[PDB]
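Working notes, structure below.
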Amino acid sequence: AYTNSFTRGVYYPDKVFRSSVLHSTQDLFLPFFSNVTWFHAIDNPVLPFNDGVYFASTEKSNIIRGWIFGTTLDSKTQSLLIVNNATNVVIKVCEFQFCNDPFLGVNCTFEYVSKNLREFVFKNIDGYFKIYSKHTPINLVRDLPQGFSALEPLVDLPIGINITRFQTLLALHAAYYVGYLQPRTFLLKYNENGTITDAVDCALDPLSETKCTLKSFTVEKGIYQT
Amino acid sequence: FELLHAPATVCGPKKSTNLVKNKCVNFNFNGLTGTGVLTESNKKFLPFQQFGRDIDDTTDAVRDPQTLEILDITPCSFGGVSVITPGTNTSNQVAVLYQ
Amino acid sequence: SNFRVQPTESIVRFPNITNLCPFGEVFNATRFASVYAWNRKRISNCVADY
Amino acid sequence: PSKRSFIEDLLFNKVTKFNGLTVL
Amino acid sequence: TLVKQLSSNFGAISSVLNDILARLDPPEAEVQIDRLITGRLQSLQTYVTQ
Ligand SMILES: *[C@@H]1O[C@H](CO)[C@@H](O)[C@H](O)[C@H]1NC(C)=O
Ligand SMILES: *[C@@H]1O[C@H](CO)[C@@H](O)[C@H](O)[C@H]1NC(C)=O
Ligand SMILES: *[C@@H]1O[C@H](CO)[C@@H](O)[C@H](O)[C@H]1NC(C)=O
Ligand SMILES: *[C@@H]1O[C@H](CO)[C@@H](O)[C@H](O)[C@H]1NC(C)=O
Ligand SMILES: *[C@@H]1O[C@H](CO)[C@@H](O)[C@H](O)[C@H]1NC(C)=O
Ligand SMILES: *[C@@H]1O[C@H](CO)[C@@H](O)[C@H](O)[C@H]1NC(C)=O
């Protein structure tokens, strides 16, 4: 099943501070106004990303419990498991199927220990797997809301696993969305303090390309080679 | 010691000295290597941003990696040097203007 | 001419909260093994003194 | 204190850089 | 625009001179910084003319 995600997916691409500027940027992003896959649980298929995945798994009852990243996830190549177990965030990068199948209780390489829609974005380049997050309440709980929210980085990982497949992890005794990310050019506008408040695609549609030839959100009437 | 093709994760120590402000120095804030005055600054950063740039991506304010104190920056002073003079045929005195 | 005040001092500023890894543990140890039954510990992801 | 005339003040209020430069 | 031109490699290894200083001091430093100088010199000249 398919739906249409409104202006969502933006995230501070780098660690700098600009102020009241309107800054062109070029990287992987989710193309505005695109056609989004919609898997609904309570189901549970396996979905591969290529080089980036917009994974805004929503919430009804706080039941999402992890992620497994990799290729075959069975004693072949090291792979990622990250669990929120009502205490903290726990990362383990081993390779095995269901040898850790204990869930609650109530030869491995690297370790690290750290309404309310939660969006995340993941991508792996240059041996770095980067995550960005944003948690926000929603009142129109019918569908993905109309607004502009800007994610933010939590924890870079130097693990550098190669990854092309992943499935969500739930807990049994909401749903999740996926698109994909592609290289685009956005025009971000940082606010006064430094927190994003609007952005525009340069390839979206006729006007926007003009709007980012001028590098400004207020075009005057006239005629522009773009 | 094997140096696999991946970037090397365990490294040698980082010998860091004290920072002095209100008199320009060369500086080494982890890659940031300019030359200028550092001073205390007010404009607030977000919990993770690490530089401060401005209208044309000039490094313009930086926080210390050791302590969460934003510092403002300004490149060392400099300017032209010129000489006013009466003609050599009337005197030899000279006044100098720093631009 | 053009006048150019000169730099006076270099200053170094690196993250000095630090992490470690205790090689001293394997040297200040009480667990030594036999020659051919020698262990290989692939250790990384720390800061190491030399 | 600046003896700009009145319409000159309207004109002024209407109308609306150190990497090796200087503006004299 | 003029200032923005300092953020470009003009076909060298980087967009800063200090990094090329760090990496490689012998002749290859010349055969790289050559390009920085040529490009930046144009940018200045083509500012001056217009
Ligand atoms: C794309 O979005 C439209 C919504 O107008 C939807 O009907 C369609 O199923 C989606 N997918 C494709 C392949 O058209
Ligand atoms: C990463 O794994 C995928 C399969 O999941 C494979 O197609 C790809 O070639 C791998 N990349 C590298 C660099 O080995
Ligand atoms: C979560 O896991 C960690 C390590 O596995 C453990 O120390 C902690 O007690 C766990 N918390 C709960 C609530 O199970
Ligand atoms: C031991 O190593 C093999 C491959 O090196 C791996 O498949 C297996 O999962 C490891 N065992 C444990 C308990 O991690
Ligand atoms: C800036 O930060 C202050 C916190 O003191 C906040 O109240 C304000 O909404 C932020 N944004 C602007 C535009 O001032
Ligand atoms: C200028 O120079 C000439 C050189 O012969 C000298 O005679 C004269 O006194 C000088 N002053 C003036 C005002 O001409």
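Residue numbering for chain E follows Swiss-Prot, covering 961-1010 in order.
The way this entry was determined, per its header, is electron microscopy, 4.1 Å.
Cβ atoms are placed via backbone N, Cα and C, with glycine included.
Taken verbatim from Swiss-Prot:
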| type | residues | note |
| --- | --- | --- |
| VARIANT | E:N969 to K | In strain: Omicron/BA.1, Omicron/BA.2, Omicron/BA.2.12.1, Omicron/BA.2.75, Omicron/BA.4, Omicron/BA.5, Omicron/BQ.1.1, Omicron/XBB.1.5, Omicron/EG.5.1 |
| VARIANT | E:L981 to F | In strain: Omicron/BA.1 |
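Annotated pair E:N969 (variant position) and E:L981 (variant position), C-alpha to C-alpha distance, rounded: 14 Å. Within 10 Å of the C-beta atom of E:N969 (variant position) sit 13 other C-beta atoms, taking all shown protein chains into account. E:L981 (variant position) falls within a helix when secondary structure is assigned with DSSP. The Cβ neighbour count for E:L981 (variant position), using a 10 Å radius and every protein chain shown, is 11.
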